[PDB]
Amino acid sequence: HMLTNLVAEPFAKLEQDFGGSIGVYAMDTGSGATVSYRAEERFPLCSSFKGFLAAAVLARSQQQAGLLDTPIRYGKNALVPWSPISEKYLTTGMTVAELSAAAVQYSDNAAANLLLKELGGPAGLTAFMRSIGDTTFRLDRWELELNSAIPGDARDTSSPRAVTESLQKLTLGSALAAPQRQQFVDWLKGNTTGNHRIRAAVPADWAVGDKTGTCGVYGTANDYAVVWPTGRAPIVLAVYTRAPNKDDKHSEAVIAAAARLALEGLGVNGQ
Ligand SMILES: *[B@@]1([O])O[C]([C][N]S(=O)(=O)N2[C][C][C][C]2)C2=[C][C]=[C][C]=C21
């Protein structure tokens, strides 16, 4: 507690102007100081689970030395909406590593469902998260059904705090072996979908990797990231949003603004 919210930030005004709820957890991994706002509330994961999915595949590859190189063929029936990479390889197949990169860096839905199948489905990914000490995360459904973002529904949700804690374990801690850890970091660094979210608050001369989520309803969207400010320890953070009405729109600008407030609350001079 002593190092949580040392400096208050106007998250309440931000979410009120947005018309919904914003949840933020940010950890300075050097000092342990944190910024926390609605951090233990549940928010829909949307596509943000795909980062943890790729980490779970990497963990399995530590015991299967050839998993990542395995070529996966799939039929047209596997190609659900928003599969920008896997649709270009329908007639050829893709490797497990390539599907993992596509799921992370393009939020590819067909790739995500194929990898979920490899792990034993939503319960298998949930089990991986339990194995690293995350008791909050739950995945319940497949793409696209997991995006329903129904108010009060705990299916396919986690909390900003648990997302940040798990992301820290996987990218900076010991939950993955060192080669797999760096591969997960590199996939996050290569994400293409997050330029208007946490990255928009991060100076260009700092390294950053992220994974976005966008449910398409209930103003529900999110991003989590690891950030390496130069000259100090990395920061891990999660920013999740939702709103009360099905037709409410999400806002990338609100996510970027919340990330700025988190960095400011941690005293990390940047944006
Ligand atoms: B999941 O949240 O990420 C993808 C991409 N989302 S999006 O809002 O960036 N998008 C670009 C235009 C169409 C969708 C996705 C796609 C569908 C369902 C869930 C997710």
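Think of each number as a place in line: the chain as shown, counted from 1.
Method of determination (from the header): X-ray crystallography, 1.0 Å.
Backbone N, Cα and C atoms are what each Cβ position is placed from, and that goes for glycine too.
Within 10 Å of the C-beta atom of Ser47 (active site, nucleophile) sit 26 other C-beta atoms, taking all shown protein chains into account. Annotation note: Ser47 (active site, nucleophile) sits in a helical segment as assigned by DSSP. Residues or ranges marked as active site, nucleophile in Swiss-Prot (evidence: experimental evidence): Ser47.
Contacts of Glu145 (active site, proton acceptor) defined by a Cβ separation under 8 A and a same-chain sequence distance of 6+ are given as none. Taken from Swiss-Prot, the feature active site, proton acceptor covers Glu145.
Per Swiss-Prot, the feature beta-lactam binding site maps to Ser47, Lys50, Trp82, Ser107, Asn109, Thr212, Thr214; the stated evidence is experimental evidence. The 10 Å shell around the Cβ of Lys50 (beta-lactam binding site) contains 29 further Cβ atoms across the protein chains shown.
Taking the Cβ of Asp156 (mutagenesis position) as reference, residues of its chain lying under 8 Å away and at least six apart in sequence are, in sequence order, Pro44, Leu45, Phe49, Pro122, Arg138, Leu139, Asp140, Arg141, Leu146, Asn147, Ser148. Listed in Swiss-Prot is the mutagenesis experiment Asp156 to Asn (Swiss-Prot position 178), annotated as follows: Reduces thermal stability of protein.
Closeness to ligand 1 is met by none of the recorded positions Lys50, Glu145, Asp156, no Cβ falling under 6 Å from the molecule.
Cα of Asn109 (beta-lactam binding site) to Cα of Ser47 (active site, nucleophile): a distance of 8 Å.
Taking only the Cα positions, the spacing between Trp82 (beta-lactam binding site) and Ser47 (active site, nucleophile) is 11 angstrom. In sequence order, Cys46, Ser48, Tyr106, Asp108, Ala112, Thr193, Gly213 are the same-chain residues whose CB sits within 8 A of the CB centroid of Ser47, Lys50, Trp82, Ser107, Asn109, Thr212, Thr214, the residues recorded for beta-lactam being left out. Annotation for the binding-site residues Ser107, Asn109, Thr212, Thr214: lowest Cβ count within 10 Å of the residue's own Cβ, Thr214.
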